[PDB]
Amino acid sequence: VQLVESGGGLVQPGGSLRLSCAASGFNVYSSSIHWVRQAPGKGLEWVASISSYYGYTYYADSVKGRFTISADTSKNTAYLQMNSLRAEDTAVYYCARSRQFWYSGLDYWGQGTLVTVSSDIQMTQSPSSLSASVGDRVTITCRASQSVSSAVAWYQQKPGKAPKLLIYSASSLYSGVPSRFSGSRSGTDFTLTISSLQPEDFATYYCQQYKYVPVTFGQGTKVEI
Amino acid sequence: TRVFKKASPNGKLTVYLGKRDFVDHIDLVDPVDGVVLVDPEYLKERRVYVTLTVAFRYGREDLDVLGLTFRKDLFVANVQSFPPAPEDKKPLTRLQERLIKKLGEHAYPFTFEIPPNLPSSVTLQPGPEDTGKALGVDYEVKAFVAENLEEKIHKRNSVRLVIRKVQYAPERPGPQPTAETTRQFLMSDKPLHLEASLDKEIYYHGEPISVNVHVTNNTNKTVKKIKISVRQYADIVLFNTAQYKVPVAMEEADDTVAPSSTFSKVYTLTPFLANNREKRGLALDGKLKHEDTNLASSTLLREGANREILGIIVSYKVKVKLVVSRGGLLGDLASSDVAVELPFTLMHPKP
Amino acid sequence: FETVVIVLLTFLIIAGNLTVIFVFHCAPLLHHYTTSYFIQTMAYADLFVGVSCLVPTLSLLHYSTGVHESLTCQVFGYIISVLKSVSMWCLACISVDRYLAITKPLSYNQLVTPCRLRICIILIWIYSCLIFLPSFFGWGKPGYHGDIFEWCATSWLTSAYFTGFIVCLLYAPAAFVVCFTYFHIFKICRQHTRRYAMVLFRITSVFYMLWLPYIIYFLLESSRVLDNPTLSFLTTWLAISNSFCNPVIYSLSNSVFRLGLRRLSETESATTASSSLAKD
């Protein structure tokens, strides 16, 4: 019911890398595979995604056509073949799964493969950082440049671990997440609230839109004590 | 929360709709509801009407004709919105109440009522050559203002909006689909049994179909290949009963079985649209304007009602075949085959 | 002056044939497919009748070769008789396929397939070509279709041992198939306790009613009892006029053509946005 991700490692500039990502217990024709980059101490960045049902290949603006793809459905595996890595490719890449029918955010994420080498909707987050204790009311707002239809899912990323979503479409919370989490929609500005800041809840939150391809993450808000 | 708006090019009347889609269960279908807000300054005498048409396009995407228009309507229901039908009471829902509470008193509501035995919104695949509107049954809601019911609906002062009606699979699955037929040749009276069965009755879009098969080759003959195919029978019923037999996915099993032998193993199938794009005549479940969608989810039908009053019905039955050889004193590799069918239901879940 | 009547018949036949084939192609509904392949091939054969009857008649009227042009008359008569034969036998095969609809609908889909009907169409065309090849071999006149030219009118005549043979392999079995099917269908048309029925009965009637004079003349003239060229011309062109009638009556009977052309005879969109609905 999890997904595995491998193939990443140290690659010299201009090299190639066939990152392997496989899902166990997931039919490929009902689950799409998505790939999001992350630089050192920066925001997330979606690079490409593949849906096997329609045979469509969506590319990011930065690596449009420069990143090879190869996937199969018999082995339930999608391979990420790199080609001519640039200086911006020194980033940890996360294979992820979202429901290939009626998209509801990247639900199941991989452990993330860390590699090193040696109009566009730009949602903005506010505040960029926060510090609070247990029980303090905390509200984090993400502002989108162009209005969407509440097609934003909120994520909680702690230090190092795989980021996971809690509420999809900014309205309905996912199963397995405590009811103390919620979200709201206000025009093009998107906010979520938390009642009690538990020690597990003290983690960095990320927002991202998926109404218009390519998807784009927020700015990244760090929660401190 | 969020309500859809079309905001007509006239800029005066705007249609407000709750949900773009509409779930239709086995017996009851979710009614449609909404409001329209029209600047009352212009509407001195002209009356604003809204309607829902179950269209049926069959003549490809060819150019329009003088009066042919290559179309057909299955169910058309119009109502009066300006004024808000004082003769007939409107049981407005909570969504309508909140929606005209948000707007002013000049906003006017509307509501329809889909009858049960109607086809789900399924559009035929346009194919490569066709450029324009797609075929297949389609739901459309349009709002216009016109003092006369037969007056021309000028697109410059009107609006339209696309609706799809979808069915969701039952929570309780049906019986396990099993069917075993037998037949022999004139050489001997030793028929062979094709034990064929499935895993469940309801399958999800992309869920792997797992056909269970078991052969008993008691007949003194060999089986060259086993034809496993999941097909889509689209009973296009408008003036006739042209049941199509387009195979959505198929596979071949080269598991030869000796005479007086038995063999059984489960094969896996997956219906999907990635490789079936070019195949014209495939039925696609719903289209807003041109966005890609899945294969047509199988339409649920209730026994006891007439099945010959529906536009397009899509039903899936996985067919298992085995091919044998008629070699001997006078024969060649060419021979006949026997087919036994296995119905199953392929639809979305109910979230 | 009868050539004016015959070119009017050619014009009507050709117009009907393109009308039906264009109706079928522009709206590919494949109406109850099994009896849609048969209607399509009937329309194709009737179009070929129109083409191969307009070409030689126009060639004769516009210019005179002045030589013994027996070959063109022979090939015209043979090909037009083959097309008439495939028309009649395809109507009979429509009826015999319908006999598999009322009785055993469960085995209808288990016996009737597009490949099977393609094989049947190849078989009927081959059978018509084979039955009419001995006519061009030299046994006798295939018929009075090529009675316009004098060479096929007086120089080469029919055979007594040919008319009965043609009837016994094509005409009598086609009548037998129609009698077997339609009588039983009319017997069980109603439940003891659909839309195609009237239109197909009309098609078969407006075929065989005008076809009957041709066959009774074919049988009678071979008996050398009454043979006048004018009446032979009249009966063969009355038989040919079924080509001009069948697409016309089919269009006037099928709902897509009749209702589709009835309206013809009588005769910057904004983006889907949204807003915000406050809850309770």
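Using the numbering of Swiss-Prot, the residues shown for chain B are 6-356, in order.
Any Cβ shown, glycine's included, is placed from N, Cα and C.
Summarising the annotation, Swiss-Prot assigns 1D-myo-inositol hexakisphosphate binding site to B:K250, B:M255, B:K324, B:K326. Here B:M255 (1D-myo-inositol hexakisphosphate binding site) comes close to B:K232, B:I233, B:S234, B:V235, B:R236: these same-chain residues lie at least six apart in sequence, with C-beta atoms under 8 angstroms from its C-beta.
B:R169 (mutagenesis position) falls within a strand segment according to DSSP. Just so you know, the Cβ of B:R169 (mutagenesis position) picks up 19 other Cβ atoms within 10 Å once every protein chain is counted. Quoted from Swiss-Prot, the note attached to the mutagenesis of B:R169 to E states: Constitutive active; enables phosphorylation-independent binding to GPCRs.
Here B:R169 (mutagenesis position) is positioned 36 angstrom away from B:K326 (1D-myo-inositol hexakisphosphate binding site), judged by their C-alpha atoms. Cα of B:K324 (1D-myo-inositol hexakisphosphate binding site) to Cα of B:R169 (mutagenesis position): a span of 30 Å. Compute the center of the Cβ atoms of B:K250, B:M255, B:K324, B:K326, which mark the site for 1D-myo-inositol hexakisphosphate; besides them, the chain residues with Cβ within 8 Å of that center are B:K232, B:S234, B:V235, B:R236, B:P252, B:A344. Note: the Cα of B:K250 (1D-myo-inositol hexakisphosphate binding site) and the Cα of B:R169 (mutagenesis position) are spaced 25 Å from each other. Note on B:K326 (1D-myo-inositol hexakisphosphate binding site): other Cβ atoms within 10 Å of its Cβ, all shown chains, come to 16. Each of the binding-site residues B:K250, B:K324 was scored by the number of other CB atoms within 10 Å of its CB, and the largest score is that of B:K324. Between the two most distant C-alpha atoms of the annotated 1D-myo-inositol hexakisphosphate binders (B:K250, B:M255, B:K324, B:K326) there are 15 Å.
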